[PDB]
Amino acid sequence: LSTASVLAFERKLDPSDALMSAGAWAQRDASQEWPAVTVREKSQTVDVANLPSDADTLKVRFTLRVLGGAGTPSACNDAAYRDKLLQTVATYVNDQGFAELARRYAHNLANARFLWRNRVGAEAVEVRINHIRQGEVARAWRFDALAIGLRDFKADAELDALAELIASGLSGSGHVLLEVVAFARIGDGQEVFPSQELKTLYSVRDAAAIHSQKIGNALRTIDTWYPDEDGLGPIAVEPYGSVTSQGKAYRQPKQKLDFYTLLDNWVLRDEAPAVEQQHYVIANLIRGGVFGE
Amino acid sequence: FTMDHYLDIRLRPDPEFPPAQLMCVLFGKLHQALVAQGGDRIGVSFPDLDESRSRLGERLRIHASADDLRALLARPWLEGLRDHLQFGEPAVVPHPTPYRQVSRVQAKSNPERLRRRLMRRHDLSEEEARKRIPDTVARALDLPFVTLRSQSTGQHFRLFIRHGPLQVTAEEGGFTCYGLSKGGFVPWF
C-alpha cells in the first residue's frame, strides 16, 4: 500500500467576497439601504477608503456555504488507498462527531476574526448570523464580539446551537447556508481597511471589498496544538503549519507532527495519533488542497 | 527619585499582525491615551530598544504616579488590547534607579519639503534650487522607528525619536506629549 500519486480535496466552508457599507449606529436594524464605501485616490499616489463624515459604523456582509462529505477526494489513482482512507475517516466520524471543529468554527464566527484590522480599536462590534432555507430566515443569532474572547474558547448555549448547525452541515445531514453581517463603531470619517491588490485596493462594482480567501483564512484558525508554544494563540491550519507574517514555520517535518507524516502514519500503518492531532488532520481535510506527489 | 509607581505592558503574539503593527497601534493608543487623557508626570519606557537592530521594544514599562497609574488600569478605552496583549499590576521601584533617556525628537532628513517652502519663499529654480541644496544635507536616522502607516500616506513609513544618555543621578522633570523625556530623565531597569 503505497500512497496515491495524485490526491486532491475540494474545499468545504466556502465563503464569498465581503462587502463594506457605512452608516450610523442605532440606525442599525434598518441596515439595508446603506451606501457603499468607495475607494478613491489621494497624493506618490495611493488609494484610500474612508467612511463618510456623518457615519461611524462599518457594515461587512458575506455568505457561507457548508458543503459536507469531507472524506471523499476528487482525484485519486489507487482504489485500495481510497477505500482505506474512507474507512479511516468514517472510523473517525463514528468514534466522535464534528462537534469540536464546529465549536471552534462557531467561535471564529462568533467574534470578528474576519474583521482583520477593522476590529482593532473599536467601541462595539456586533455580529448577526442568519440561517436560510428558502426565501426566508429559519433562525437568527445576535452576538457580541468584544465579550467573546479572542484566545479563550469558552462554551455557551447559542454557540452550542450554531455548532450543532455547522456540525450537522459538515456531516452531510442537510444543506447549510449562512448569512453573516458584522457591525463596528470606528468613528466619524475614519479609515477602513479593504484588501490590497498586486497601492491599489480590491473592489467590486463601486464598493470596497475583502477577498474570499482572507475570510477563509480567518475562519480556520483552529490550531492550538503547536509543539513549540501554546501561549501565543491559535494560528490557522496549514500543512507545515506556517505563518507568513511572522516568517516562521511551526510544525516542522523534522518532528513527527506534520500533516503528511501523520496522514501517512495513520492511513497506511494504522498508527493512530493523539486525539487533538486527529482533529488537526481532519481540519486539513476540510481545508482541502493538492496532496500527493 | 520619587515616582516609584510602574505600569507594565507585556506584549503577546498574534497571528494577524507582527509586533511592529501592535507597536504602531499602541503608539496611537499612547498619543491618544496620554495626549487625549491628561497628566504631565506620566512617562513610558521601552526596555527592548536596540539601535543596532532597529527595534522598538519587547515589553512596555510605564512610569506614573500613584493615582496616575491607579486610575488607568480600569480603562474601557484600554480594551481591545486586553484580548491582543497582556497586562500586570502595580509594583514598587528600587532605590537606585539609573537615569536613562527616552523621548521623541524629529529629524529633518529631506530637503524637498524645505525646497517646496524654499520654492514658495526663496523663488529657486530647477538648477539653482537643486544646486543651492547639496546632497549631504539629507540623512536617514537609523534609530528605533515605528511604521505609523496612518491616513496621510498610504504606504508604510518610518518613525523618528531621539533618546538620551545613561546616568546614575536622578533628575526628574515634566513629561512630553507622548510620555517621554524633554529635559527630564527617566529610570531604566
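If you go along the chain as it appears here, the first residue is 1 and each next one adds 1.
Including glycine, each Cβ sits where the backbone N, Cα and C put it.
The active site, proton acceptor annotation in Swiss-Prot covers B:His31, and the record cites a curator's inference as its basis. Remark: B:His31 (active site, proton acceptor) has B:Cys177, B:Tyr178 as non-local neighbours, by Cβ distance under 8 Å and separation of at least 6 in sequence.
In the shown protein chains, 10 other C-beta atoms lie within 10 A of the C-beta of B:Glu51 (mutagenesis position). DSSP gives B:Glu51 (mutagenesis position) a coil state; it is part of no helix or strand. While the structure shown retains the original residue, Swiss-Prot records the mutagenesis experiment B:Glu51 to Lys (Swiss-Prot position 49) with this note: Restores biofilm formation upon phage infection, crRNA forms.
Experimental mutagenesis is annotated in Swiss-Prot for B:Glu51 to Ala (Swiss-Prot position 49), with the remark: No biofilm formation upon phage infection, no crRNA formed.
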